[PDB]
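Worksheet: one structure, shown below.
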Amino acid sequence: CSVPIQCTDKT
Amino acid sequence: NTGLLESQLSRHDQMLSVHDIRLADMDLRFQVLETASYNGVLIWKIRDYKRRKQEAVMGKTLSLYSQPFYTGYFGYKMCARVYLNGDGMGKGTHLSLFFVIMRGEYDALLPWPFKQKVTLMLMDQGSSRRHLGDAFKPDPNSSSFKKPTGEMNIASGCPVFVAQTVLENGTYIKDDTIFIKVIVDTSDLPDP
């Protein structure tokens, strides 16, 4: 897998 | 004075309200340590699934974070975050979980960006012990592993760790509670 992804938060 | 005493009684309640509030925090502060680990490993015991997930859909509480845990008495302050219903690429379909780096009172002596190997995994409470999980060697160029500026760096994981379906229908949910585990590598990083 690898290939690290992020989330939806920065308000 | 049936008016002066009045002030005093209130000055006490006000302050009283306060201790209660502090004593409150302290009541929690403990729990953290009580359950903190200094070897780069973690076991997040999330109790009350049914309810807590449900909240995840109604969108009242989309995610919860773990207890900050590190990798050596004075190493990286880090912790996990989970989205029961899912975030972005897996919302409504899967469960999402990420590794996060916090601003740590000792980040000033630690290497940056963070490079240690993670390893996320949802434990299996069934007897078949087939736990699930993936790992990665943190890509450096990302804003997720820099030297923390604010409270905690940007999250990072796999929005599609496991399918809500596969999850809820496997031997992991038990007594309305489950255990996520994180494993940061610490060998390829000499200590003090």
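Shown for chain B, in order and in Swiss-Prot numbering: 377-568.
This entry, so its header tells us, was determined using X-ray crystallography, 3.5 Å.
Cβ atoms are placed via backbone N, Cα and C, with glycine included.
According to Swiss-Prot, the feature domain 'MATH' maps to B:415-560, an assignment based on sequence analysis. According to Swiss-Prot, the mutagenesis experiment B:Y441 to A carries this note: Abolishes interaction with RNF216; when associated with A-443. Experimental mutagenesis at this site is recorded by Swiss-Prot as B:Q443 to A, annotated: Abolishes interaction with RNF216; when associated with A-441. Recorded in Swiss-Prot as a mutagenesis result, B:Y459 to A carries the remark: Abolishes interaction with LTBR, CD40 and TANK. Under its mutagenesis entries, Swiss-Prot includes B:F512 to E with the note: Abolishes interaction with LTBR, CD40 and TANK. Where Swiss-Prot documents B:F521 to A as a mutagenesis experiment, the accompanying text is: Abolishes interaction with LTBR, CD40 and TANK.
Chain A comes within the C-beta cut-off of under 8 angstroms for the following of the mutagenesis positions B:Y441, B:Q443, B:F512, B:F521: B:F512. Of all the mutagenesis positions given, namely B:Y441, B:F521, the one with the smallest number of surrounding CB atoms inside 10 A is B:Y441. A simple Cβ count within 10 Å picks out one of the mutagenesis positions B:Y459, B:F512 as the most packed, and that one is B:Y459. Nearest in space to B:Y441 (mutagenesis position), taking C-alpha to C-alpha distance over the mutagenesis positions B:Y459, B:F512, B:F521, is B:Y459. Checked against B:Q443 (mutagenesis position), the mutagenesis positions B:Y459, B:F512, B:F521 differ in C-alpha distance, with B:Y459 being the nearest. Cα of B:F521 (mutagenesis position) to Cα of B:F512 (mutagenesis position): a distance of 13 Å. Reported as a whole number, the C-alpha separation between B:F512 (mutagenesis position) and B:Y459 (mutagenesis position) equals 20 Å.
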